[PDB]
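Enquirer: Pasting a structure below so you can have a look.
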Amino acid sequence: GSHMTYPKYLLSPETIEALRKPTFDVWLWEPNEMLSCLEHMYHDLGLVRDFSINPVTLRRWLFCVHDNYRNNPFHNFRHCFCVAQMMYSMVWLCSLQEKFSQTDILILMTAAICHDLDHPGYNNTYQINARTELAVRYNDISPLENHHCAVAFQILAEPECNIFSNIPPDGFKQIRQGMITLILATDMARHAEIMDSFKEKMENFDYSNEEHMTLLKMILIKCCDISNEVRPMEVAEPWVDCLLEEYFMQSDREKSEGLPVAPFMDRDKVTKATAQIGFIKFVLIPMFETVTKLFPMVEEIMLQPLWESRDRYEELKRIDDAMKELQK
Ligand SMILES: C[C@H](c1nc2c(cnn2C2CCCC2)c(=O)[nH]1)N1CC(c2ncccn2)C1
Ligand SMILES: [Mg+2]
Ligand SMILES: [Zn+2]
């Protein structure tokens, strides 16, 4: 509709609009444009307003978070943009602003954005088995996540990046604590435990009970973190090739170094379709199914796509198997 042309990092009104939905094409955007989006989220959600974030600091902070992600095939800045943007979608799709405080929203967002800071592209199993410095340092306890978290607060400690610089120390402490819980919650080692906790509370969920809410926030950050297959098929599908890229880098290394190899990461045994059929069926669907009990609109917007994806990979699998049978 626009009478002249703008720079990319001036998001158009349509981009700003699209950004509220999970249909958003995360791939269309370069890092600056992504950084502008994350910026707008913080303003749009009323977090700049309500926590007096100096708006140039918001930017420096974002820029600096971005510098601290690595160029991993999957665990990179675009990943965090996805996780952050899915949280944003969900604040709208589940009207989280009715249920949550702005302090909770600020934690969900800053945790989302930071939750994979300085990821090395090899998981906790590698760290632990290779007895890496991180694994030694964190006593084999959620080493990566504890690391992301530390880098998170090291950035915020720099005064030019400190988006919380104008929050009272009580609020800071409250934000810090949420952020830590949430970022450690993203360790998939704890998935069944966290899911069981949540389901127990879900027997009689209570929005005024802090414990209930911490479990809900943990499920929300977990949803956004592994949510790629909720996105449109053209947007989701390239991620899987990236994740397999990293997964294979590790299992090569693991073979060469004489360490155990996850069959789910073993080049020789994972294929895409088999990888995702199981993840969608037994991790993603069930998780969003229980979310839907609190937020029924989540079914239409996020279970449906997951069903379609499950069903397509089932189709693709039927065809791989035929063909891999002609390799023999
Ligand atoms: C490829 C598939 C996968 N993992 C994903 C996706 C998104 N996040 N993640 C993970 C979560 C933690 C970091 C990456 C995704 O879409 N697919 N992995 C295979 C693994 C598996 N383990 C055991 C059995 C079967 N399958 C699930
Ligand atoms: Mg992680
Ligand atoms: Zn992640």
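Our numbering is plain: 1 for the first residue shown, then up by one each step along the chain.
Every residue, even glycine, has its Cβ placed from backbone N, Cα and C.
Features from Swiss-Prot:
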- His75: active site, proton donor (ACT_SITE)
- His75, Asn76, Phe77, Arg78, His79, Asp116, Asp225, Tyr247, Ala275, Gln276: 3',5'-cyclic GMP binding site (BINDING)
- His79, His115, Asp116, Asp225: Zn(2+) binding site (BINDING)
- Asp116: Mg(2+) binding site (BINDING)
- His119 to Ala (Swiss-Prot position 356): Reduces catalytic activity, but has no effect on substrate affinity (MUTAGEN)
- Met188 to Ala (Swiss-Prot position 425): Induces a 2 fold change in inhibitory sensitivity by BAY-73-9961 (MUTAGEN)
- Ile226 to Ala (Swiss-Prot position 463): Induces a 6-9 fold change in inhibitory sensitivity by BAY-73-9961 (MUTAGEN)
- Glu229 to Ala (Swiss-Prot position 466): Decreased affinity and catalytic activity for cGMP and cAMP (MUTAGEN)
- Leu243 to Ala (Swiss-Prot position 480): Induces a 6-9 fold change in inhibitory sensitivity by BAY-73-9961 (MUTAGEN)
- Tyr247 to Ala (Swiss-Prot position 484): Induces a 6-9 fold change in inhibitory sensitivity by BAY-73-9961 (MUTAGEN)
- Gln276 to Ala (Swiss-Prot position 513): Induces a dramatic change in inhibitory sensitivity by BAY-73-9961 (MUTAGEN)
Enquirer: Quick one: which of the mutagenesis positions (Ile226, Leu243, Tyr247, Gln276) have their CB closer than 6 Å to ligand 3?
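Expert: Not one meets the Cβ criterion.
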Enquirer: Measuring Cα to Cα across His75, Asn76, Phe77, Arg78, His79, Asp116, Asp225, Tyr247, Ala275, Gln276, which the record gives as the 3',5'-cyclic GMP binders, how far apart are the two most distant ones in Å?
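Expert: Max span of the 3',5'-cyclic GMP binding residues, Cα based, is 23 Å.
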Enquirer: For the residue listed as 'active site, proton donor' and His115 (Zn(2+) binding site), determine the Cα separation and express it in whole Å.
Expert: 10
Enquirer: Any same-chain residues 6+ apart from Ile226 (mutagenesis position) with CB under 8 Å of its CB? Would you list them in sequence order, or say none?
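Expert: Within the chain, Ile226 (mutagenesis position) has Cβ neighbours under 8 Å at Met188, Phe279, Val283, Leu284.
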Enquirer: Applying a 10 Å Cβ distance cut-off over all chains shown, what neighbour count does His79 (3',5'-cyclic GMP binding site) have?
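Expert: Excluding its own Cβ, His79 (3',5'-cyclic GMP binding site) sees 22 Cβ atoms within 10 Å.
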Enquirer: To the nearest whole angstrom, state the Cα distance for the pair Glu229 (mutagenesis position) and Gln276 (mutagenesis position).
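Expert: Distance (Cα to Cα, whole Å): 9 Å.
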Enquirer: Which recorded positions from the set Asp116, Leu243, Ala275 have a C-beta atom lying less than 6 Å away from ligand 2?
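Expert: What lies within reach of ligand 2, judged by Cβ under 6 Å, is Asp116.
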Enquirer: Under 6 Å from ligand 1 by C-beta, which of these recorded positions make it: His75, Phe77, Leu243, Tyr247? Sequence order, please.
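Expert: Near ligand 1, sequence order: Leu243.
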Enquirer: Calculate the distance in Å between the alpha carbons (Cα) of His79 (3',5'-cyclic GMP binding site) and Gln276 (mutagenesis position), and round it to a whole number.
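Expert: That separation, Cα to Cα, works out to 18 Å.
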Enquirer: Looking only at C-alpha atoms, tell me how far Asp225 (3',5'-cyclic GMP binding site) is from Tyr247 (mutagenesis position), rounded to the nearest Å.
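Expert: Approximately 17 Å lies between the Cα of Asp225 (3',5'-cyclic GMP binding site) and that of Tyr247 (mutagenesis position).
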Enquirer: Within 8 Å of the Cβ centroid of the Zn(2+) site residues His79, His115, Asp116, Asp225, which other residues of the same chain have their Cβ?
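Expert: Along the chain, the qualifying residues are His75, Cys80, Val83, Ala112, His119, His148, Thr186.
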